[PDB]
Amino acid sequence: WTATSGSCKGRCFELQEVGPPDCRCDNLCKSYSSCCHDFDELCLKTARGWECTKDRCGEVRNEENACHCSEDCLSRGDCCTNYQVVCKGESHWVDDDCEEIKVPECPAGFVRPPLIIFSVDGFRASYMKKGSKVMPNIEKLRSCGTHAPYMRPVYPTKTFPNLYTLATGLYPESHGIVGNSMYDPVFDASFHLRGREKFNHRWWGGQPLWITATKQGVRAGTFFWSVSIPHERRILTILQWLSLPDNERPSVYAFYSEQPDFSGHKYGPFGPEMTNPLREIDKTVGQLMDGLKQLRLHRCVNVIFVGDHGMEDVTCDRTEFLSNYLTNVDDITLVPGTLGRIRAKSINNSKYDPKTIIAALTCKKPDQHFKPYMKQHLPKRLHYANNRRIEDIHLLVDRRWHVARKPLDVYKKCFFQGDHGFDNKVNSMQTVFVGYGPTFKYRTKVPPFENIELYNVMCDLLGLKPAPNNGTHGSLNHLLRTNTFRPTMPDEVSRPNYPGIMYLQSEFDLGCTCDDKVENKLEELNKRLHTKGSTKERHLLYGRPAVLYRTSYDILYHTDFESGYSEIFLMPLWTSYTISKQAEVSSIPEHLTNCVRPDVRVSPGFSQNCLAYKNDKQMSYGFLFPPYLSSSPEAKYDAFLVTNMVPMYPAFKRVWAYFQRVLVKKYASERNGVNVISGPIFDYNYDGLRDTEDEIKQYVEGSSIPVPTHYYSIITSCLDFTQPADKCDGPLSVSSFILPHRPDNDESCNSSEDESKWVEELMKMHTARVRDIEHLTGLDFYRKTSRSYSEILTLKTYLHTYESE
Ligand SMILES: *[C@@H]1O[C@H](CO)[C@@H](O[C@@H]2O[C@H](CO)[C@@H](O[C@@H]3O[C@H](CO[C@H]4O[C@H](CO)[C@@H](O)[C@H](O[C@H]5O[C@H](CO)[C@@H](O)[C@H](O)[C@@H]5O[C@H]5O[C@H](CO)[C@@H](O)[C@H](O)[C@@H]5O)[C@@H]4O)[C@@H](O)[C@H](O[C@H]4O[C@H](CO)[C@@H](O)[C@H](O)[C@@H]4O[C@H]4O[C@H](CO)[C@@H](O)[C@H](O)[C@@H]4O)[C@@H]3O)[C@H](O)[C@H]2NC(C)=O)[C@H](O)[C@H]1NC(C)=O
Ligand SMILES: Cc1cc(OCc2n[nH]c(=O)n2C)c(-c2cccc(C(=O)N3CCOCC3)c2)cc1Cl
Ligand SMILES: [Ca+2]
Ligand SMILES: [Ca+2]
Ligand code: NA
Ligand code: NA
Ligand SMILES: [Zn+2]
């Protein structure tokens, strides 16, 4: 109940929420149906529209008007935004030459440059170029400030998950807004875009920027605008708040536009109808900048122009129906559209079986336009699994398509032409970022980056300590003129042992065999030097990775590779090797096919054994440093050490062997050498974080050899590819992957074909950031380079996307 009979007189767009059933005059009052009786009258004035005209200049103040053109309006802070242009001979902000903002030029009483986040829904990255002729204000922000060619949203590429990621720096699995629609089985409650459940605080995890600010004594304006408040009134309200006394004035503000998303759904991303919405958003930017200029704030405020996601062509003829695949379609609930989430319709149904649903959905139609996954098998870069609101069965839908349960769902609900929500690496889903103001750089292009990084930067712009989040703080320092965050590298927690030769061959009873009994002072000294690390500078190019947790491990040196060998997991945490452009690929010689060799530096008790693999009918093994890339027949024996072996399903060995035999040399050829670091990952609870020993769900049968859930590789070379990877003077280039370690290749519908037709496609799907691998391994890479630490942080956040221009 609301007692709507109090008044909004002197309270319009009050910042503090007054407590029920007392009536409200704040922004949110419309959303809750709790506004005082006179809110529309007092707070939503529209009389005489939004612009001054010549006949209005110097008018007698009429308090009924939407905005004012009277002499007193500047001191009241309520002029129409074009007042000084029409009435005082000034120029529009957009018509002014841009001039570098070297220092904040703020009025007396301003403690810090305010931050205004101007958010636009469905603003596809390519609109910045394709719409530039119709968006002069935005084009001026972009060209004169700091801009990225695009900014990568989070998955799913929907509004609430992305706006709340902007607000928190968190992945949706961590902040809890995992879709625009959700069911939480613990609350037994459903979240929808329409309705009131979505305002309940239990949905919204983490700590959003406005709360971060308020806790640290920095006042915030509204972030969520009620849909019925016109954009012109949102801008006027922000300008009015900026005219408050110092002690009352917020330092952080947001604007939001539901365009161009609203029209893009109706017309498609490039429908001719889309020009007008882009012109209108540009006009709104112009109102804000004209308004700031009138207040003498246009060289004081930092403005961020940012989108939540892009927009793709999607029409309802491009819909896959689950009723064409499942016999039992009535026993499931599907969250449909540009992603699919499946759960049992009834928890009482003991005939429900996820395995049979996945199988019925796997590679059943030649041109099938979605792929089913158990959520733990989704690409790790999506970070889309560790939340009870994410159903165990997920459908990744091809760009331009929908999935639905039955055809009747599509016509009893072919109107729309645009949608979004797809995989966040898809080009059409990318969105925009521009920063303009004293704290941003001048006329500066920065590489694409992820929206999870922005919360830290917004905290830096406001002098706030960010709450714990998924950004990598410092990775966006290159966007900023000042206020940079200068992180220190994390301290190494575990120091390595450097074992020498400590065991005789006969101490091992591993069930392994090798035809290596093939028997020189010249070259005996050489082999000893290699085992002490004489080639390490060639193979460990950026320092050894640091281990950031407590464990027991050994550094092992070899002619062709170096490794950090875990005595706890019985395999390397990492193996590092450099392959020059000139490297030759060779075969595994016949006499060495089944060769595994005890490592006389590592105790039998801390080694794998061959008998376990013989007995485990499901599990085979592979090698981290590839025997195919040995530098000589003699060095090749090192590759068959038991300390270089890792457990691999035979189906996965198809993938790994093709990567090692074909792809590494291809990349060395293309990139002028590569340095490779490879290793296992254990993430059985799919939280994106390194498992401890007691979290491991599967072992090689009868042994203590843990089975990895994934294998990673980090492939680094010189950004200037005229220099070889091992003699690089300047910035680095990286690409990485985290491949799922699966006992079948059901994910790859073409896997019956030669690996040349499917393996690299799989690897591209599972592309990763170095930072993703760091979370999953507790390792810290690139500790010893010539490069600045913030440059290295940017490198560690890079994702090689494999999308065209
Ligand atoms: C991205 O960045 C984020 C932010 O840094 C990273 O997430 C953090 O990861 C930590 C490790 O997973 C996690 O730390 C745990 O916190 C527990 C207390 O958490 C509450 O308090 C915080 C602080 O305010 C709050 O933020 C949390 O919010 C979560 O929970 C509510 C739901 O109740 C949601 O509204 C909210 O969205 C968020 O949910 C997300 O996180 C939880 C995990 O907390 C997931 O379950 C959800 O699915 C969702 O993703 C909480 O309200 C604390 O209790 C934990 O301590 C246990 O583990 C330690 C290990 O040291 C152990 O020593 C303790 O004994 C304890 O174990 C006991 O409990 C076990 C479980 O019941 C039990 O089995 C044992 O036997 C023991 O009894 C732990 O320290 C931290 O909370 C989150 N923070 C956030 C915001 O998510 C994230 O990892 C980053 N991602 C990547 C890939 O890098
Ligand atoms: C720039 C920016 C704009 C935002 O919303 C702009 C908006 N205005 N109107 C409208 O439809 N949208 C989408 C939000 C946001 C979005 C959704 C939810 C919340 C939130 O945290 N809420 C609201 C519900 O109640 C719970 C708390 C905040 C976050 C940021 Cl960073
Ligand atoms: Ca949106
Ligand atoms: Ca884990
Ligand atoms: Na086996
Ligand atoms: Na297959
Ligand atoms: Zn939309």
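Residues 51-463, 468-573, 576-591, 617-886, in that order, are what chain A shows, numbered as in Swiss-Prot.
In case you wondered, yes, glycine gets a Cβ from its N, Cα and C as well.
According to Swiss-Prot, the protein carries these features:
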DOMAIN    54-97  domain 'SMB 1'
DOMAIN    98-142  domain 'SMB 2'
MUTAGEN   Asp171 to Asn  Abolishes lysophospholipase D activity
BINDING   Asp171, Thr209, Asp358, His359  Zn(2+) 1 binding site
MUTAGEN   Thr209 to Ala  Abolishes lysophospholipase D activity
MUTAGEN   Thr209 to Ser  15% of wild-type lysophospholipase D activity
BINDING   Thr209, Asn230, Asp311, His474  1-hexadecanoyl-sn-glycero-3-phosphate binding site
MUTAGEN   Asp311 to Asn  Abolishes lysophospholipase D activity
MUTAGEN   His315 to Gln  20% of wild-type lysophospholipase D activity
MUTAGEN   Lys430 to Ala  Impaired secretion. No effect on lysophospholipase activity
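Everything Swiss-Prot records as a feature, shown here on the structure.
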| residue | record | contacts (Cβ under 8 Å, 6+ apart) |
| --- | --- | --- |
| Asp171 | mutagenesis position | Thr209, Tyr306, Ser307, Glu308, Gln309, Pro310, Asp311, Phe312, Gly357, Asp358 |
| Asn230 | 1-hexadecanoyl-sn-glycero-3-phosphate binding site | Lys208, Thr209, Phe210, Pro211, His242, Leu243 |
| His315 | mutagenesis position | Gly172, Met361, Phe470, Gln471, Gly472, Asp473 |
| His359 | Zn(2+) 1 binding site | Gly172, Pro203, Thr207, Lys208, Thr209, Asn212, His474, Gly475, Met483, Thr485 |
| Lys430 | mutagenesis position | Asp764, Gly769, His791, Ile819, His847, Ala849, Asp853, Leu857 |
*Work out the three-state DSSP category of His359 (Zn(2+) 1 binding site).*
coil
*For ligand 7, pick out the recorded positions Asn230, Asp311, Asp358, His359, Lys430 that have a CB under 6 angstroms away from one of its atoms.*
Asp311
*Report the member of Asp311, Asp358 (the recorded positions) whose C-beta atom has the most other C-beta atoms within 10 angstroms.*
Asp358
*According to DSSP, which kind of secondary structure is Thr209 (mutagenesis position) found in, if we only use helix, strand and coil?*
helix
*asked:* Through the lens of DSSP with three states only, how would you label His315 (mutagenesis position)?
replied: helix
*State which of the following recorded positions has the fewest other Cβ atoms within 10 Å around its Cβ: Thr209, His474.*
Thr209
*Which residue counts does DSSP give the domain 'SMB 2' (98-142) for helix, strand and coil?*
13 helix, 3 strand, 29 coil
*Between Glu573 and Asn576 the model skips 2 residues; how long is the Cα-Cα span in Å?*
9
*asked:* Can you break down the domain 'SMB 1' (54-97) into helix, strand and coil residue counts using DSSP?
replied: 8 helix, 4 strand, 32 coil
*Neighbourhood of ligand 3 - recorded positions from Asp171, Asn230, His315, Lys430 with Cβ under 6 Å*: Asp171
*Return the members of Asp171, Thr209, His359 (the recorded positions) with CB less than 6 angstroms from at least one atom of ligand 4, or none.*
none
_Checking the spread of the 1-hexadecanoyl-sn-glycero-3-phosphate site as listed (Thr209, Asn230, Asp311, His474): what is the longest Cα-Cα distance, in whole Å?_
15
*asked:* So the entry has no coordinates for 4 residues flanked by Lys463 and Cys468. How far apart are their C-alpha atoms in Å?
replied: 10
*DSSP-derived class (H/G/I helix, E/B strand, else coil) of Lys430 (mutagenesis position)*: helix
